[PDB]
Amino acid sequence: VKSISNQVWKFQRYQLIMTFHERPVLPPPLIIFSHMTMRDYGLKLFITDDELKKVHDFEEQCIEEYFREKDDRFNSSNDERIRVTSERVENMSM
Amino acid sequence: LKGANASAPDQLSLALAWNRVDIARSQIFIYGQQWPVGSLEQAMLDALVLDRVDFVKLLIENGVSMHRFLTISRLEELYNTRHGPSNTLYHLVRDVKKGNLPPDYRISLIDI
Amino acid sequence: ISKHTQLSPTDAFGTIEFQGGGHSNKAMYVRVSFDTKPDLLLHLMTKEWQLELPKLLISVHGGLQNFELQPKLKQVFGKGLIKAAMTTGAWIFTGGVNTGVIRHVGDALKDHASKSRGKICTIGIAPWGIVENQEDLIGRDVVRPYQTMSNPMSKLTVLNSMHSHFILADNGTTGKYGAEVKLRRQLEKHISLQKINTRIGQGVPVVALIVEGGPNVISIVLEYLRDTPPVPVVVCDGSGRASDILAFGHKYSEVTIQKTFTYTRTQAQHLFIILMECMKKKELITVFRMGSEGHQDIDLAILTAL
């Protein structure tokens, strides 16, 4: 229950931040005037072409590193080494 | 493979039908090979229709560029194919189109 | 006409991305004449391309004819070349086009890229008149996609991918070779004269690697041996071409029957004077064999010669 509650609270921070971003400056008791009167950040981030290319290159490098690290971890596991050793020993014996 | 003295496209078609990518790698894509113009794109289309990931990868490794290959008509053909595992696309298209689809209706990119 | 061509400022340089292979590789290129002074090229490489001076300079030569060599030897060759280039800080000089030995070094780069994240500075110096798509490269300081796939019908060849940089040599002729060799040799000699970070007073070491080859490879190795600072030459015995005649002449020498090769105009023509002048300085020659030689690795053989 504690772990699930922590995860749900962390998830629900986002809606609180959005709600207080989309709200008037004044509080309810004195937004009476503001009712009759009626995103550079906080929601998005507008980027230029050169910085967009930089972000794309960074993402490509990250995904390449992720795949390389995953392959390196898999190839050096005990199970894979045992399997390969057994196959090579069988072929060598034959 | 050598039993017909056929062109490399037909050997590639046979290897695609048999789903043996090692044979095509070791017997069809060899040093000094000759390829006609536009045959590899047709091979890529056939491999995409039949859901042959290994053959798609091998064709990409051998000079096929997806930027030049993919057009609107090819994508519409890919969406209107039958040579693959069953999916639930037609039900969604019927639901979005208010269930007024005539028989053998052709799906357009607008519907997608 | 003795190169009746004008001299206009450079029109084709920038960056290219290769489309068609299984990799995503970017290469920097410039189209320049064959009279460019090596100091200007060094300035371009060290400042515009931002390349640190190398501690080693491998200059691979061979036969431009698209050949094939025995398996279990191309793997050893690739492993040794990649290890020698990666462990040290080295620049590799090749032809650049995708034919012959350059195709094999491209394969060696390709198989190593999957297993390791190291970056190797491979520099291709090719004539401008043989690139299959001379267009699609004119965009100054802008990326230009390039098609790795080629049709065998055209006599032109495509620049090999997996090369980090390109220098395109121009003289005025198109569809002809022999317009980049002098610039390559002059740049190599100029780089060798540069002072490495050590304060002993020694310059950058230069070694030459030979695979396959032909008639002009003998002249190249002669000019390397006859250079004012001698350049060690590593030869591969199992290649088959005139490198193999060098390997054979390296054995039980200081027998003209074994010297006869029939390779160039049968027994009527013999490059015997050139071969014997090369074999006079057999201490700088390091023939690599996978058998009796103590150095079974080309990587160990390359560094030991220096």
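Chain C residue numbers are taken from Swiss-Prot; in order, the displayed residues are 127-325, 351-405, 420-471.
Method of determination (from the header): electron microscopy, 2.7 Å.
Every residue gets a Cβ built from N, Cα and C, even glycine.
Sequence-distant contacts (6 or more apart, same chain, Cβ under 8 Å) of C:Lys198 (mutagenesis position) do not exist in this structure. Under the three-state DSSP scheme, C:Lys198 (mutagenesis position) falls in the coil class. Swiss-Prot gives this note for the published mutagenesis C:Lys198 to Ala, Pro or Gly: Reduces calmodulin-binding by more than 50%.
Annotation of the mutagenesis experiment C:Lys200 to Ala, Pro or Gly in Swiss-Prot: Reduces calmodulin-binding by more than 50%. Within the same chain, the residues at least 6 positions away from C:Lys200 (mutagenesis position) whose Cβ sits under 8 Å from its Cβ are C:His230, C:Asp233, C:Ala234, listed in sequence order.
Among the sequence features in Swiss-Prot, the mutagenesis site C:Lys205 to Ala, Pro or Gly is noted as follows: Reduces calmodulin-binding by more than 50%. Within 10 Å of the C-beta atom of C:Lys205 (mutagenesis position) sit 16 other C-beta atoms, taking all shown protein chains into account. DSSP assigns C:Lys205 (mutagenesis position) to a helix in the three-state reduction.
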